[PDB]
Amino acid sequence: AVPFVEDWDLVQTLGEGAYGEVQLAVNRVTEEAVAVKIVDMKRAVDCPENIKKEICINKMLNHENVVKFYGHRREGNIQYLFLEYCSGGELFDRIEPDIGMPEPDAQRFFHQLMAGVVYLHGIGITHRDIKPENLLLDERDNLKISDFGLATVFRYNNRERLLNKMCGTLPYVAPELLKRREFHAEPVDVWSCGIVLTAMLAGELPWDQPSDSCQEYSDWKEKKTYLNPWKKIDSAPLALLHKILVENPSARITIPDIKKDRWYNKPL
Ligand SMILES: COc1cc(-c2ccc3c(c2)NC(=O)/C3=C\c2ccc[nH]2)ccc1O
């Protein structure tokens, strides 16, 4: 019913999953509310390490658009991830199925996702799994990238480190992850942010995966915007998508150039 972790009361479960569980921890004494991820390590082959990297990354991260990392403890098997609480919930729950959200709100949330992403990239960290379920909104309703379990460093000592490990989520991963062996880390996140811009604007996921065979992806590759979800989207913001969901990860628009897009700088 009502458990607790080292002086903090465990109110309710914010999220779960085969990952373990994240209960909202708050202490009636100070009453500061926080997010506590309880990674239930097992053996020395899955959880007991997929978290060593996760905690390190966090201690590096500090940006108004990245769920803050307070600290961590560790009984033995059960480890505690002290994290920032975002009352707002997930961006995911602000997308109306098959409809979306008011364009101005899409633009705003996109600015922050771009803010937080550019930031991470600056310190050579790639998220690898950007999506509405990982973009939380807080009290004031500010977007904060979340869940760094799959993140990783791609630039250390100013030297890129091409990636090859496949991972993330199918209806959000960039095409190169399927056709290539190695791929630059940054363009994968830009593509994933692009797919997130579409949900916010069409309340639906373009395709199940950027597979050259997925019929819906082939139709976007054939400028057939005269169909869903592209039809529910306005040509302005659609112009940016045309530059984001670009196949060759080399010709894809770069975060910097996204800040110079007409829709992006459109007072809304
Ligand atoms: C900074 O990096 C991380 C964030 C979270 C995380 C995951 C879920 C929530 C949260 C933080 N803070 C919250 O407030 C969360 C969930 C929620 C659900 C409804 C309101 N909030 C888990 C692992 C991480 O490595």
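Numbers in chain A track Swiss-Prot; the residues on display, in order, are 2-269.
Looks like X-ray crystallography, 2.9 Å, at least that's what the header says.
Note: Cβ is positioned from N, Cα and C throughout, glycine not excepted.
What Swiss-Prot lists as domain 'Protein kinase' is 9-265.
According to Swiss-Prot, the ATP binding site annotation covers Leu15, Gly16, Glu17, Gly18, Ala19, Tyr20, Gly21, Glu22, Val23, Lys38. According to DSSP, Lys38 (mutagenesis position) sits within a strand segment.
Recorded in Swiss-Prot as a mutagenesis result, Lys38 to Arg carries the remark: Abolishes kinase activity. Neighbour list (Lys38 (mutagenesis position), Cβ cut-off 8 Å, at least 6 residues apart, same chain): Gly21, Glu22, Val23, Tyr81, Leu82, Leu84.
While the structure shown retains the original residue, Swiss-Prot records the mutagenesis experiment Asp130 to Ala with this note: Abolishes kinase activity. In this structure, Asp130 (mutagenesis position) belongs to neither helix nor strand by DSSP; it is coil.
Residues near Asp130 (mutagenesis position) in space but far in sequence (CB under 8 A, at least 6 apart, same chain), listed by position: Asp148, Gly150, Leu151, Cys168, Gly169, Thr170, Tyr173, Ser193. Positions annotated as active site, proton acceptor by Swiss-Prot: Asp130.
Among the mutagenesis experiments that Swiss-Prot reports, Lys132 to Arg is described with the note: Strong reduction of chromatin-associated CHK1 ubiquitination. Residues near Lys132 (mutagenesis position) in space but far in sequence (CB under 8 A, at least 6 apart, same chain), listed by position: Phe93, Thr170, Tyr173, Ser193, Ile196, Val197.
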Extra residues within 8 Å (Cβ to Cβ centroid of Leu15, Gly16, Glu17, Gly18, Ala19, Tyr20, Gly21, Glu22, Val23, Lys38), ATP: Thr14, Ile39
CB within-chain contacts under 8 A for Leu15 (ATP binding site), separation at least 6: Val23, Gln24, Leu25, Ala36
Of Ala19, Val23, which of the binding-site residues has the most Cβ neighbours inside 10 Å? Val23
